[PDB]
Amino acid sequence: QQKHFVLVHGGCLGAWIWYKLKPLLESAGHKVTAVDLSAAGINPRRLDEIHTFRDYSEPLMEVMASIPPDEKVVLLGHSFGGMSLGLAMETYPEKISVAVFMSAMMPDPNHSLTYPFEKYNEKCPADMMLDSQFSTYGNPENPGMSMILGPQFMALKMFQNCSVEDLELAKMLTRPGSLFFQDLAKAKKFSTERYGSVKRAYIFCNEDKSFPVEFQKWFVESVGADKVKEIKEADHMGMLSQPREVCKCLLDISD
């Protein structure tokens, strides 16, 4: 039976990361929507006009709003894409057969939206992002924070198991992004009733140097998932370093 995978990229990246995974899932007979979130990929918005996490996630929500009455989707969220999964799961829990997180913080409906970030930024050193750079933007009375990935950070910490071509593509395509911390600090947390009704799966990427496996495991341990798979030699960009494995894990989880 044909599944519809909605793939959601992490911060500063775009739908294009899925360019290897998407045709694989399609050759398996499945439908795939790879979404650019707002001001990501070639989405035509600018980051300095995106101030809320809901606005950032809107292209995903639009895909969710368009799932027909008798269909569901399988979501796959990479990295920060996992937060947009949570929003999709809180909003349209009945529309999702399983929400798959990969190298992603899985929201915990027991805690605030910022909790996984508060956690990340307690367990991880302050210089972890190397040559990446941050700057504020938006309302001076309540500024957003944007970031740009450094090419050493990308090379060493995100794409180190990927081809040079994929890293090249990332250097050519990465755009400023934001984690919307201060907007997330004022959201409405997800609920166990809604977000928590949705089957969760985790795909571990064991060589992820950006979101290390021990931290992936901590999210799975503390939050829980119904299915877990591991890709031993996936880096942070498992859909580019190990697209076939991601495709097998996904079909496994979904079928």
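Residues displayed in chain A correspond, in order, to Swiss-Prot positions 9-263.
The deposited model was determined using X-ray crystallography, 2.1 Å.
Heads up, the Cβ atoms here are built off N, Cα and C, so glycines get one too.
Per Swiss-Prot, the features are:
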type: ACT_SITE; residues: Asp216; note: active site
type: ACT_SITE; residues: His244; note: active site
type: BINDING; residues: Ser87; note: 16-epivellosimine binding site
type: DOMAIN; residues: 12-122; note: domain 'AB hydrolase-1'
type: MUTAGEN; residues: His17 to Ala; note: No effect
type: MUTAGEN; residues: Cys20 to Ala; note: Loss of function
type: MUTAGEN; residues: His86 to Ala; note: Loss of function
type: MUTAGEN; residues: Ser87 to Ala; note: Loss of function
type: MUTAGEN; residues: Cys132 to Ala; note: No effect
type: MUTAGEN; residues: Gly152 to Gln; note: No effect; when associated with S-213
type: MUTAGEN; residues: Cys170 to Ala; note: No effect
type: MUTAGEN; residues: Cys213 to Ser; note: No effect; when associated with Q-152
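Positions of the features from Swiss-Prot, shown on the structure.
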residue: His17; record: mutagenesis position; DSSP class: coil
residue: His86; record: mutagenesis position; DSSP class: strand
residue: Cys132; record: mutagenesis position; DSSP class: coil
residue: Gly152; record: mutagenesis position; DSSP class: strand
residue: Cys170; record: mutagenesis position; DSSP class: coil
residue: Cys213; record: mutagenesis position; DSSP class: strand
residue: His244; record: active site; DSSP class: coil
### Summary
Candidates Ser87, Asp216, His244 (recorded positions); nearest Cα to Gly152 (mutagenesis position) turns out to be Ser87
### Query
Any idea what the Cα distance is from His244 (active site) over to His17 (mutagenesis position), rounded to a whole Å?
11
### Task
Would you mind sorting out which of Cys20, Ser87, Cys132, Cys170 (the mutagenesis positions) have a C-alpha within 10 A of the one on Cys213 (mutagenesis position)?
none
### Task
Using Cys170 (mutagenesis position) as the reference point, find which of the recorded positions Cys20, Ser87, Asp216 has the shortest Cα-to-Cα distance to it.
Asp216
### Task
Please list residues from the chain of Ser87 (mutagenesis position) whose Cβ is under 8 angstroms from its Cβ, counting only those at least six apart in sequence.
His17, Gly18, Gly19, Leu21, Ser111, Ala112, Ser218, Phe219, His244
### Task
Compare the C-alpha of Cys20 (mutagenesis position) with the C-alpha of each of the recorded positions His86, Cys132, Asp216, and give the closest one.
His86
### Task
Measure from the Cβ of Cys20 (mutagenesis position) and count the other Cβ atoms within 10 Å, all protein chains considered.
25
## Note on the structure
What DSSP reports for the domain 'AB hydrolase-1' (12-122) is 41 helix, 23 strand, 47 coil
